[PDB]
Amino acid sequence: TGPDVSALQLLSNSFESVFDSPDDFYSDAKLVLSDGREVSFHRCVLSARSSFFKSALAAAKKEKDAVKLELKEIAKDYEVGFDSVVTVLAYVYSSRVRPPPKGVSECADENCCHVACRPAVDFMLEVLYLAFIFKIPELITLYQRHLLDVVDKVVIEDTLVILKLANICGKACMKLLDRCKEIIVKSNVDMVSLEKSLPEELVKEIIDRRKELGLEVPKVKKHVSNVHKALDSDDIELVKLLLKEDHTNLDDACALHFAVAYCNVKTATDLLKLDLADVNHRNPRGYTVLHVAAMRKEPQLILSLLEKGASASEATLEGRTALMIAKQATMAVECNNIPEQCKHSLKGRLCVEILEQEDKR
Amino acid sequence: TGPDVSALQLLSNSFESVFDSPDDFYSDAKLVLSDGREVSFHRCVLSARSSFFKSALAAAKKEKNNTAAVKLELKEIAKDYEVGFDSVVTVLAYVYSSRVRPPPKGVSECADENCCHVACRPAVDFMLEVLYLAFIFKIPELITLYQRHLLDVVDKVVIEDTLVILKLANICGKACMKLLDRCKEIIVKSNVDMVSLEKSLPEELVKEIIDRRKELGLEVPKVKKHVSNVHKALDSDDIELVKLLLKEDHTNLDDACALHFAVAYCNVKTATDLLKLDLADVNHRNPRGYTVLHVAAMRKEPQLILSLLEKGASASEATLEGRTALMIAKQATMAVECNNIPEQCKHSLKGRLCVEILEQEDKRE
Ligand SMILES: [Cl-]
Ligand SMILES: [Cl-]
Ligand SMILES: [Cl-]
Ligand SMILES: [Cl-]
Ligand SMILES: [Cl-]
Ligand SMILES: [Zn+2]
Ligand SMILES: [Zn+2]
């Protein structure tokens, strides 16, 4: 006849119990991440559920090598976390989508619903990349559906990273890739943002589609490009010599935004120590220098900007202030009950505390 | 809100493909049967699904390391009921994919083309083997499933097979209370001889059945003393003692069903000699309602059938349920034993021989 659900759920529960304690059920392989942590797993289960692991295990058994697999070697184009791998392996074992622990897929804004904020998008990106590398089509489709449902609410700067990973996944994520391309074309993303966030192929494709649809594709000023290249090389004296000609201004070139977004901390610091640019100036996307400083999560940049008269009460076109951006850019792990817990870099927490201080000031 | 059926079905399909090709997915253990065949299985799957396998593998890993070096002897951990290979395959398929797999036709099927193979002996034997495997492996879902399978059928099974079903139900402990109680009720309701109970069931089971038969008002006749002497002389294979007991004129082989006893439970040569004495009616019917030819067909020994026919055995007689000796020999033998493929794991061919002898005798009406 058809399917018997009771036996299927019993099988799923037994295999999930196997995954929960793999050492009590004769685990014979280990998957080591790029950080240093490792997860124990069994060769048969993952050789059956995924073709990638079957091929990798058949290749590893040919050298007569307890088998360890470096995740940083097989999947090389995206640094995946630990909880994403745990979720993917839980689905591999029990056919059940295990939810992530609180904090990983959640930001530091208690007002944020954690649906479209950056930590959740990053977790979904990691899980989708893992499902693509492991060649699990159901997980691929499910998480592509998730990102397609949420992408209309995520900010454009994160949609750029979503488009990047969608192109990384090739033809397996056609829907998400085309949707992100359409969203980026319809929006007013700077050419510098596209150049520094996307490979040359994507930039050329988006520019061709923008010029084909008759959209606004303005060229870059040559002298402004010279100032940008001078800033990218950390040559402040070159910026001084370029400004001596008075052909360009740091406000019309958004040199502060560029230095805060992409350049080094010391380069932006030395550029600010000259005082030849409006600190509260905006950009074609509507962000001020403090907003980009919040997006970068560098405490010294925010501090030096506040010591220069940066107004922190100004909002973006979407209604987000610098504190909101800083909270929604950091995950909740870095701001909760003060345990050790990997720690990562407490730079985002420092930025959040700086901006919360400036709030009540 | 609800279980995901597609993901669970894909999981079951993947693990069924694992079971169908264990060596392709790094099998690390081998279950060897009593005959000598091997089934390659993985330790993790059976340690998860079966608590028995987990407890056994935790102790087996104490001693033991090269290439697929873990072996489990089924003849030792079972050691209470000889289990075939197809039933083990079915149980392992349910362990891996959580779905029941029907055995190849012939294991649970008899050689009678008119039989529906619902209650014949091969089907009952396969059900009992799978039930015993589920009991030993500690799987309650399979236990209940096959208990219900046997319970729905037991009312249409011949009582002599109900004896074996009750034996297994007693073996399987309290995990088959319904089956055991129903089988005990069926046995005490019928008029099964005390000798058959003694030779087919343990002492405590026979004592319980006799106690309930006595307390329920049903008659339990006293075992005739001299008949017991004849039965004991036949069981020890002393035809001279049987001759001495018959020389006292106090006994009669027909009144004791000595031919039935010798054909059912004694050796071939003892029954042959007792038949050569020519001191008993060959077509005599026992209290159960069977003739000596029916008992010979149940025993599946061709020499006894030939010696019976050469002595005057009528093959056209039927039992209480309407079965002739040919139909009994058909429904008692597996269908694979009479197939057009003798190299399919050779088995005793005495059943096919008896069936064909009775078919040839039936052709000369
Ligand atoms: Cl809250
Ligand atoms: Cl809000
Ligand atoms: Cl929200
Ligand atoms: Cl962001
Ligand atoms: Cl059997
Ligand atoms: Zn959030
Ligand atoms: Zn049958």
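All residue numbers given for chain B refer to Swiss-Prot; the residues shown span 39-102, 105-405 in order.
If you're wondering, the header gives X-ray crystallography, 3.1 Å.
Every residue gets a Cβ built from N, Cα and C, even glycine.
Feature list (source: Swiss-Prot):
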type: BINDING; residues: B:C150, B:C155, B:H157, B:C160; note: Zn(2+) binding site
type: MUTAGEN; residues: B:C82 to A; note: Prevents oligomerization but not homodimerization and leads to nuclear localization. Constitutive PR1 gene expression conferring constitutive resistance to Pseudomonas syringae pv. maculicola ES4326
type: MUTAGEN; residues: B:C155 to Y; note: In npr1-35; defective interaction with TGA factors (e.g. TGA3) and consequent disruption of transcriptional regulatory activity
type: MUTAGEN; residues: B:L284 to D; note: Abolished interaction with TGA3 and consequent disruption of salicylic acid (SA)-induced PR1 gene expression
type: MUTAGEN; residues: B:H300 to Y; note: In nim1-2; no induction of SAR genes expression or disease resistance
type: MUTAGEN; residues: B:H334 to Y; note: In npr1-1; loss of SAR induction, loss of expression of PR genes and increased susceptibility to infections. Impaired interaction with TGA3
type: MUTAGEN; residues: B:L393 to D; note: Reduced salicylic acid (SA)-induced PR1 gene expression but maintained interaction with TGA3
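Overlay of Swiss-Prot feature records on the structure.
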residue : record               : DSSP class
B:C82   : mutagenesis position : helix
B:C150  : Zn(2+) binding site  : strand
B:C155  : mutagenesis position : coil
B:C160  : Zn(2+) binding site  : coil
B:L284  : mutagenesis position : helix
B:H300  : mutagenesis position : helix
B:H334  : mutagenesis position : helix
B:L393  : mutagenesis position : helix
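Distances between the Cα of B:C150 (Zn(2+) binding site) and those of the mutagenesis positions B:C82, B:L284, B:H300, B:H334, B:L393 are shortest for B:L393. Checking the recorded positions B:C82, B:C155, B:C160, B:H300, B:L393 against chain A with a Cβ-Cβ cut-off under 8 Å leaves B:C82.
Summarising the environment of B:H300 (mutagenesis position), the number of other Cβ atoms within 10 Å of its Cβ, over all protein chains shown, is 27. With 2 residues not built between them, B:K102 and B:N105 have C-alpha atoms separated by a whole-number distance of 7 Å. Highest Cβ count within 10 Å among the recorded positions B:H157, B:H334: B:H334. Each of the recorded positions B:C82, B:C150, B:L393 was scored by the number of other CB atoms within 10 Å of its CB, and the largest score is that of B:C150.
For the recorded positions B:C155, B:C160, B:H334, a Cα to Cα distance of within 10 angstroms from B:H300 (mutagenesis position) holds for B:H334. In this structure the C-alpha atoms belonging to B:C160 (Zn(2+) binding site) and B:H334 (mutagenesis position) are separated by 16 Å. B:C155 (mutagenesis position) is surrounded by 18 other CB atoms, counting those within 10 A of its CB over all protein chains shown. Candidate recorded positions: B:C82, B:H157, B:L284, B:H334. Nearest to B:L393 (mutagenesis position) by Cα distance: B:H334. In the structure shown, across all protein chains, B:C160 is the one of the recorded positions B:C160, B:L284 with the greatest number of other Cβ atoms within 10 Å. Per Cα geometry, B:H334 is the residue among the mutagenesis positions B:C82, B:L284, B:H334 nearest to B:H157 (Zn(2+) binding site). Taking the centroid of the Cβ atoms of B:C150, B:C155, B:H157, B:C160 as the Zn(2+) site, the other same-chain residues with Cβ within 8 Å of it are B:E149, B:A151, B:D152, B:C156, B:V158, B:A159, B:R161, B:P162, B:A163, B:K370, B:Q371, B:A375.
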